[PDB]
Amino acid sequence: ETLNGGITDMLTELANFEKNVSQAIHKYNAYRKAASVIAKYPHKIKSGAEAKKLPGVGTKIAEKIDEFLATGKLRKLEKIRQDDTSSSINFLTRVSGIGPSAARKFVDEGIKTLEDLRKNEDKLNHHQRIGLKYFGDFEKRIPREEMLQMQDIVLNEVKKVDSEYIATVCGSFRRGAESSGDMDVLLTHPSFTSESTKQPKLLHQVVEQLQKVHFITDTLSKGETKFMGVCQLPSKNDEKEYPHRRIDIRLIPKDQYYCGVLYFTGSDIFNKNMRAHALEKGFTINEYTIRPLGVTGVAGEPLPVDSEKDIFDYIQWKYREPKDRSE
DNA sequence: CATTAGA
DNA sequence: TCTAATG
Ligand SMILES: [Ca+2]
Ligand SMILES: [Ca+2]
């Protein structure tokens, strides 16, 4: 967590670059298991050779470790950090819809800047074009103060359309977090669960409402269960407009909520941790269900859920108010 | 790890 | 179809 710090962070830098600027999936996979093993070690690494004892650690990375260790740096690490093209990719990627594939592709083409991107909006796709529009706005944080304004409205139409809908703005926000990056709306209906062969319109209906009132402004992607978009808070009695925000809304089988909900509500840890317990508690939790183990090795049989409660009751824990689901 | 666009 | 990108 700290005594191993420099090694890791270097290693990740190491990894991330391989997958990113190069195509090095493996070196990249190589680096990560290392900064993985190397992270777990309980003592200080005083030498490569020492590290090298590790699993996944080799001549390759040990050599790296000594140098890192000997002098406060690493050249390979230094040259990339300097590397124009490489920087370029790490940069372009920041764009909503740009990825390592596109990244590099763009780059070989001559497009290295935010401005480059503009002169050739043609070369970009709807996702990316949008992404281009709201680069600034997408990188911003989202004050909870707004989370609530956003939350409100949405819960607002959700209701108008159909009183029988259920939404839950999950994520960090949910968890009381001062600021969030994207609003995360989960959504279900009685009329849609397990077998009931959809009703895509279930999803569609809302999206329409939302735009209809001006909450929705663009569509990154729209599927019959997963809408992916851009929203905005009605820029008040002037002098103050609201930055465009990323939003996602998703359809779900009422028979699946609570877990679903539980899950996306995190924290990443809280989950893993509760989940670990469900194992002892003779269970299994996953993004959609809760099944009870069979000593045989594994088992099935989805236990029925009406709330975050059942899931608690099942594994015999203390219901954790989302506030404190941090770990 | 599943969903969407796209080409 | 496969492949890239978000989450
Ligand atoms: Ca080894
Ligand atoms: Ca990106």
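Here chain A follows Swiss-Prot for its numbers: 9-335, in order, are the residues you see.
We read in the header that X-ray crystallography, 3.5 Å was used to get this structure.
The backbone N, Cα and C atoms fix where each Cβ goes, and this holds for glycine too.
Secondary structure at A:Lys60 (K(+) 1 binding site), taken from DSSP and collapsed to helix, strand or coil, is coil. Within the same chain, the residues at least 6 positions away from A:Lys60 (K(+) 1 binding site) whose Cβ sits under 8 Å from its Cβ are A:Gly66, A:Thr67, A:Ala70, listed in sequence order. Annotation comment: Swiss-Prot describes A:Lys60, A:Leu62, A:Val65 as K(+) 1 binding site, evidence class experimental evidence.
In the three-state DSSP classification, A:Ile106 (K(+) 2 binding site) falls within coil. Among the features that Swiss-Prot reports, K(+) 2 binding site is placed at A:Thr101, A:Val103, A:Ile106, with the record citing experimental evidence.
Long-range Cβ contacts of A:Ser180 (dCTP binding site) within its own chain (separation 6+, distance under 8 Å): A:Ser188, A:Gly274, A:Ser275. The annotation dCTP binding site is assigned in Swiss-Prot to A:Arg149, A:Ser180, A:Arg183, A:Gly189, A:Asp190 on the grounds of experimental evidence.
According to Swiss-Prot, the feature dGTP binding site maps to A:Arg149, A:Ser180, A:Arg183, A:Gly189, A:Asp190, A:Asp192, an assignment based on experimental evidence. Take the CB of A:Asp190 (dCTP binding site) and look out to 10 A: across all protein chains shown you find 16 other CB atoms. In the three-state DSSP assignment, the secondary structure recorded for A:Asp190 (dCTP binding site) is coil.
Sequence-distant neighbours of A:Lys35 (mutagenesis position) (same chain, 6+ apart, CB under 8 A from its CB) are A:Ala23, A:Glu26. The annotation that Swiss-Prot gives for the mutagenesis experiment A:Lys35 to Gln reads: Reduces 5'-dRP lyase activity slightly.
For A:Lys35 to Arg, Swiss-Prot lists a mutagenesis experiment annotated as follows: No effect on 5'-dRP lyase activity.
According to DSSP, A:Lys35 (mutagenesis position) is assigned to a helical segment. A mutagenesis experiment is reported in Swiss-Prot for this position, A:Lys35 to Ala, and the note states: Decreased 5'-dRP lyase activity. Decreased ssDNA binding. Loss of 5'-dRP lyase activity; when associated with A-68 and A-72. Decreased ssDNA binding; when associated with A-68 and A-72. No effect on structure shown by circular dichroism.
Long-range Cβ neighbours of A:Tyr39 (mutagenesis position) (same chain, at least 6 residues apart, Cβ-Cβ under 8 Å): A:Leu19, A:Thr20, A:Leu22, A:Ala23, A:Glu26, A:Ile69. The annotation that Swiss-Prot gives for the mutagenesis experiment A:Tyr39 to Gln reads: Abolishes DNA polymerase and 5'-dRP lyase activity.
Every protein chain shown contributes to the tally, and the Cβ of A:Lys41 (mutagenesis position) ends up with 15 other Cβ atoms within 10 Å. One entry in Swiss-Prot concerns the mutagenesis experiment A:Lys41 to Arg. Its note says: Abolishes ubiquitination; when associated with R-61 and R-81.
Here the residue is the original one, while Swiss-Prot reports the published mutagenesis A:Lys61 to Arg with the comment Abolishes ubiquitination; when associated with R-41 and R-81.
Neighbour count (other Cβ atoms within 10 Å of the Cβ, all protein chains): 14 for A:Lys68 (mutagenesis position). According to Swiss-Prot, the mutagenesis experiment A:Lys68 to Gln or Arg carries the following note: Slightly reduces 5'-dRP lyase activity.
A mutagenesis experiment is reported in Swiss-Prot for this position, A:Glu71 to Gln, and the note states: No effect on 5'-dRP lyase activity. No effect on structure shown by circular dichroism. No effect on ssDNA binding. When other Cβ atoms within 10 Å of the Cβ of A:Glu71 (mutagenesis position) are tallied across all protein chains shown, the result is 13.
Residue density at A:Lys72 (mutagenesis position): 23 other Cβ atoms are found within 10 A of its Cβ, drawing on all protein chains shown. One mutagenesis experiment catalogued in Swiss-Prot, A:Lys72 to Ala, is accompanied by this note: Severely reduced 5'-dRP lyase activity. Does not affect ssDNA binding. Loss of 5'-dRP lyase activity; when associated with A-35 and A-68. Decreased ssDNA binding; when associated with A-35 and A-68. No effect on structure shown by circular dichroism.
The mutagenesis experiment A:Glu75 to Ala is recorded by Swiss-Prot, whose note states: Slightly decreased 5'-dRP lyase activity. Decreased ssDNA binding. No effect on structure shown by circular dichroism. In the three-state DSSP scheme, A:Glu75 (mutagenesis position) is classed as helix. Other C-beta atoms found within 10 angstroms of the C-beta of A:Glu75 (mutagenesis position) number 16, with every protein chain shown included.
The annotation that Swiss-Prot gives for the mutagenesis experiment A:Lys81 to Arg reads: Abolishes ubiquitination; when associated with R-41 and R-61. Contacts of A:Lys81 (mutagenesis position) defined by a Cβ separation under 8 A and a same-chain sequence distance of 6+ are given as A:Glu75, in order along the sequence.
A helical conformation is recorded for A:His285 (mutagenesis position) in the three-state DSSP classification. Among the mutagenesis entries in Swiss-Prot is A:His285 to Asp, noted as: Affects DNA-directed DNA polymerase activity; contrary to wild-type enzyme, the mutant efficiently extends mispaired termini in gapped DNA. No effect on secondary structure shown by circular dichroism.
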Spatial neighbour of A:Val103 (K(+) 2 binding site) that is closest, considering only the recorded positions A:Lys68, A:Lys72, A:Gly189, A:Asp192 and their CA atoms: A:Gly189
A:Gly118 (variant position) CB neighbourhood, other CB atoms within 10 A: 9
Close-lying recorded positions around ligand 2 among A:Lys35, A:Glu75, A:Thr101, A:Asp192, where CB distance stays under 6 Å: A:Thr101
Cβ neighbour count within 10 Å of A:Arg149 (dCTP binding site): 11
